[PDB]
Structure formats: structure tokens, C-alpha cells
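Take a look at the structure set out below.
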Amino acid sequence: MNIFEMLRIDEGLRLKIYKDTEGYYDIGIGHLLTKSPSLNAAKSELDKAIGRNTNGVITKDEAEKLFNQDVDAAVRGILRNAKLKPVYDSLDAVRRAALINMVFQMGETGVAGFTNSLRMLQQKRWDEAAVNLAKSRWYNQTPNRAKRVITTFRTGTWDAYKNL
Ligand SMILES: [Cl-]
Ligand SMILES: [Cl-]
């Protein structure tokens, strides 16, 4: 299992513009196009992202390309963020993948806001961090997904994902 495989399980794969859990427009493997309510705004961002008149549809390759850019950007965003980098550098490989998952999902800014949890993770207080992470809108909105990432941070293993 690796980050790619992990996120591909959590986000799925759709080749046509779709609404995410929050009502925004995405395409591919959780690639956010626009937060705006217009399908046109979305088709426009989409063609601009792919570099061609897509007409709301892309291929698998195209989806994977966006995905690759999105993971890379997540990592790069963690590394340039003053609150995140330290956390990330203190973690083992599996748990680093759990932090990238939350960043890809919610943005660097969103994550950096989990101040108390970040500190606990940094301290290696697994169970405490898990309980703290759970007290969030994130967990309440997408509990199944949240449970997987939290277990990942709690255990340092890919158990929540083996079987999927
Ligand atoms: Cl893009
Ligand atoms: Cl969920």
C-alpha cells in the first residue's frame, strides 16, 4: 500500500465531472475543480486543467496525471508549511501517508488548524491524537474515511486499508 493506492481507495475514480461530498465540483481522483455552483465554471476550470476542450469528460490517463500533480502538490505544501513540516518530519512512513491524505482532502490550511492533534502526533501520543482528531467536523462529515486515516495514525500500519 502506498499513498497513491490509499487515496485512490478513499476518493475513487470518476471520469465525468461530479459533485463531491460537500457539493463542489470535482473530477478524477478527488481533483477539486471549483467551489462555485456553476457547471460551466467547472467545465472551464477543467479544460484549463487538461489543456483541451474536454466537454466534462477525461480519460484515465488524464485523471492519473491530475492525481500525480495533486499528490506532489500536497507533499510540497506540507514541506513548505511551518506548522506541518515539523510534524511530517517527525513521523514514520505510514503515518506520513496519513498526514498527506488529510492535506489532499482538506488543504494545508485546514490541516494546520488541528493544532492540538498536530502537537500530540508530534509527541507520539497516538491514542490521544486519535481521540482529539475525532472531535471535528471532518470526522462527523466523512466518518468512514476519517476512521481509516485516524486508525492509520493510531497504529502506524495499513490495517484500515487492507481488504479494500
Ligand atoms: Cl490543475
Ligand atoms: Cl466517509
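Numbers run from 1 along the shown chain.
Cβ coordinates come from backbone N, Cα and C, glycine included.
For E11 (mutagenesis position), the Cβ neighbour count at a 10 Å cut-off comes to 20, with all displayed protein chains included. Under its mutagenesis entries, Swiss-Prot includes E11 to N with the note: Loss of 84% of enzymatic activity.
One mutagenesis experiment named in Swiss-Prot is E11 to Q, and its note says Complete loss of activity.
A mutagenesis experiment is reported in Swiss-Prot for this position, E11 to A, F, H, M or N, and the note states: Complete loss of enzymatic activity.
In the three-state DSSP scheme, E11 (mutagenesis position) is classed as helix. Positions annotated as active site, proton donor/acceptor by Swiss-Prot, on the basis of experimental evidence: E11 (among others).
Packing around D20 (mutagenesis position) is summarised by its Cβ count: 17 other Cβ atoms lie within 10 angstroms of its Cβ, all protein chains included. Looking at Swiss-Prot, the entry for mutagenesis of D20 to A, N, S or T says: Complete loss of enzymatic activity.
Under its mutagenesis annotations, Swiss-Prot gives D20 to C the following note: Nearly no effet on specific enzymatic activity. DSSP assigns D20 (mutagenesis position) to coil in the three-state reduction, placing it in neither a helix nor a strand.
Annotation source Swiss-Prot lists active site, proton donor/acceptor at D20 (among others).
Among the mutagenesis experiments that Swiss-Prot reports, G30 to F is described with the note: Almost complete loss of enzymatic activity. The enzyme is destabilized by 1.5 kcal/mol. Secondary structure at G30 (mutagenesis position), as computed by DSSP, is coil. Sequence-distant neighbours of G30 (mutagenesis position) (same chain, 6+ residues apart, CB-CB distance under 8 A): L7, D10, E11, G12, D20, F67, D70, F104, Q105.
The note that Swiss-Prot attaches to the published mutagenesis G30 to A is: Almost complete loss of enzymatic activity.
Look at Swiss-Prot and you will find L32, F104, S117, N132 tagged as substrate binding site. Of all Cβ atoms in the shown protein chains, 27 besides its own fall within 10 Å of the Cβ of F104 (substrate binding site).
In the three-state DSSP classification, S117 (mutagenesis position) falls within a helix. With a cut-off of 8 Å between CB atoms and residues at least 6 apart in sequence, the same chain places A129, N132, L133 near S117 (mutagenesis position), listed in sequence order. Among the mutagenesis experiments that Swiss-Prot reports, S117 to I is described with the note: 500-fold decrease in enzymatic activity.
Annotation of the published mutagenesis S117 to V in Swiss-Prot: 50-fold decrease in enzymatic activity; the original residue is retained in the structure shown.
For the mutagenesis of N132 to I, Swiss-Prot gives this note: 5-fold decrease in enzymatic activity. The structure shown keeps the original residue. Following the DSSP three-state reduction, the secondary structure of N132 (mutagenesis position) is helix.
Under mutagenesis, Swiss-Prot gives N132 to M or F with this note: 2-fold decrease in enzymatic activity. Residue environment of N132 (mutagenesis position) contains 19 other Cβ atoms, counted within 10 Å of its Cβ in all protein chains.
In sequence order, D20, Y24, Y25, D26 constitute the residues six or more apart from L32 (substrate binding site) in its chain with CB-CB distances below 8 Å.
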